[PDB]
Protein chains: 2
Amino acid sequence: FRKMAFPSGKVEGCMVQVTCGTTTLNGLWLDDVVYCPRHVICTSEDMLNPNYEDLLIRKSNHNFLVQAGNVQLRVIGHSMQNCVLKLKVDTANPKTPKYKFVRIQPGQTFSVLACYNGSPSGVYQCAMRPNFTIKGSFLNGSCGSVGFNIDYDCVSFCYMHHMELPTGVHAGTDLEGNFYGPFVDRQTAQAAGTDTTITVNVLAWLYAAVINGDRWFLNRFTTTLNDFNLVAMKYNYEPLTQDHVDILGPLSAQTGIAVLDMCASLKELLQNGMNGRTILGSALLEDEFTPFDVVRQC
Amino acid sequence: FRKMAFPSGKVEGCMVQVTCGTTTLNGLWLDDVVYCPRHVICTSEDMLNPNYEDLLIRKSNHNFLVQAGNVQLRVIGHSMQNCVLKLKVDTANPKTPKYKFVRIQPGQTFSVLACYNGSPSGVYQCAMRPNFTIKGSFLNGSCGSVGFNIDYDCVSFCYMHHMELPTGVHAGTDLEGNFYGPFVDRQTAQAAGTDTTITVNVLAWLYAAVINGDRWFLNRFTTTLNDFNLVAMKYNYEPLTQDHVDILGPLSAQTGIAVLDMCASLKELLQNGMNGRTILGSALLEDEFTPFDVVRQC
Ligand SMILES: Cn1cnc(Cn2c(=O)nc(Nc3cc4cn(C)nc4cc3Cl)n(Cc3cc(F)c(F)cc3F)c2=O)n1
Ligand SMILES: Cn1cnc(Cn2c(=O)nc(Nc3cc4cn(C)nc4cc3Cl)n(Cc3cc(F)c(F)cc3F)c2=O)n1
């Protein structure tokens, strides 16, 4: 098993460049609106402690250079929604897919189309960490790149990239401009909270192991969810939610292994280690494959 | 530092479904020609031991059903080039990108657009193994999926997927229909030669590790190129050539770590193991990033 991204074509056709003065980043063109980080309105001297309200009042439509490739899109309206700028343009994007805006939970995965100057450059799968960062791969110029899932030709946009943190992890917003985590769009040092292991995804990976016949870790025990959650936190593992139990349903049904029985097998692995035995050819327990990812690849 | 694929939109626009009787798989539609594995002309019985020239002479254009999404493309000519069938259709693909067909060499990487019944499903990065297999992620229905690289809006197609071997690795052809490796397009158990590790790629990845702050494996030991290659060969690593050393030049300059100095680090890793430590989060030495892949991502 390896990480696989969604085909990126439906998002590639929406990527544009947005420039304000010399400040430049990526934007997302859906119907007749371009969405982008409001940080674009900052000059170099504004980036440290921007007053976005004061910065926006000084701007008019004609101060925004929006380009699809070399082709300018004329801006006919602008507004700010939390940390995203919405630029109304005079042309509806003919490549607009069916889409929605969603806000994801930690542990959920998504594909990232990394872009530079409005030009798509690469695609890879990412997971939202419990500390609301993502361990992405981004260079300078990537601000405004988006993350997404595709379900039955509908693109669910979930992430817009804003910044890199001092630890090298990445932070951003949903497409309504609300940050994941306790971050602000200022060029100031912001540390991520202490991270934890995504339990629901480790469990998904154990189910993937069982589906593939690697099942030595299945023990003869069960547990309650509450008991498991209390032990999990002692090992820096996330507690499971009721939604987590439910999204493990399909894998539990496919394998005949009750979710709480798998929890008991994982608890044994936390309290005793793996004894130099491997699971799916890996000595480490993978935590960036969701239950949906497992059924998708198997 | 992530495994990163090229944006797949230019290739998505070219995927179609090809069917002959009950047999169906993916094709690549460029201008007025659809390219697909010639295995599509086999019945269940033919697959086990096909005489392809015999099977093809017994086919007419009307025996080929090509579907592009909802629309059927009329076949007006057909021919065979090695293991690839070329179907002339009465319609040019308006989404045809600038493209070339290239045959890649062991160790080089490419993006795979995995498709099922003509519909793109996922994108990920692969390497051509020294034994001319690829460790892909492919399911039933993926026959005809292609691998590619993109340079300045030109798609270089390098791989067309044919089959999964008993070990779970994958085998295929270039777009002229010539297999990579000693395989044949027949449904019979086929083994590959013993694989080796792509040394220049391991070194590139070690540089990626240093660039991203992971330095524990460095040492003050030295080695000559020949003495490194003696140890590498002992451990079933491919030889490192002076061309490889030259290609690693930019990463040596960026990090200030001489190539032969990084060879001395790798030598110790081969001889001592990783002592339970990880590099870029991996417990094993990763060999599917080329030097160009590392430079581009870093
Ligand atoms: C290495 N890396 C990894 N991810 C990132 C993302 N990123 C970015 O692409 N750009 C940023 N600052 C800008 C500088 C500009 C210079 N010009 C001429 N134009 C520019 C546009 C931008 Cl956005 N930043 C920093 C950053 C961006 C924010 F949106 C924010 F709220 C705070 C920040 F500190 C950045 O992280 N780079
Ligand atoms: C698990 N897996 C991973 N990769 C693959 C690729 N693959 C494939 O997709 N299909 C194959 N056989 C077919 C059966 C069909 C049944 N119908 C109704 N239509 C079919 C079409 C195909 Cl192609 N194979 C097997 C295979 C395909 C070849 F092209 C070949 F030369 C030898 C082979 F043994 C397959 O490997 N499956």
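Sequence positions for chain B are given in Swiss-Prot numbering; the residues included correspond to 3266-3563, in order.
Method on record in the header is X-ray crystallography, 1.6 Å.
Using N, Cα and C of the backbone, Cβ positions are placed for all residues, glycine too.
What Swiss-Prot says about this protein:
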type     : residues         : note
ACT_SITE : B:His3304        : active site, for 3CL-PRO activity
VARIANT  : B:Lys3353 to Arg : In strain: Beta/B.1.351
VARIANT  : B:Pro3395 to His : In strain: Omicron/BA.1, Omicron/BA.2, Omicron/BA.2.12.1, Omicron/BA.2.75, Omicron/BA.4, Omicron/BA.5, Omicron/BQ.1.1, Omicron/XBB.1.5, Omicron/EG.5.1
ACT_SITE : B:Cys3408        : active site, for 3CL-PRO activity
VARIANT  : B:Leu3468 to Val : In strain: Zeta/P.2
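Structure with Swiss-Prot features highlighted.
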{"residue": "B:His3304", "record": "active site, for 3CL-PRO activity", "Cβ neighbours (10 Å)": "23"}
{"residue": "B:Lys3353", "record": "variant position", "Cβ neighbours (10 Å)": "16"}
{"residue": "B:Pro3395", "record": "variant position", "Cβ neighbours (10 Å)": "22"}
{"residue": "B:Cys3408", "record": "active site, for 3CL-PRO activity", "Cβ neighbours (10 Å)": "25"}
{"residue": "B:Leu3468", "record": "variant position", "Cβ neighbours (10 Å)": "28"}
Among B:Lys3353, B:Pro3395, B:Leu3468, the variant positions whose C-beta sits under 6 Å from ligand 2: none
Collapsed DSSP category at B:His3304 (active site, for 3CL-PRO activity): helix
B:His3304 (active site, for 3CL-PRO activity) to B:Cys3408 (active site, for 3CL-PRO activity) - Cα separation in whole Å: 9
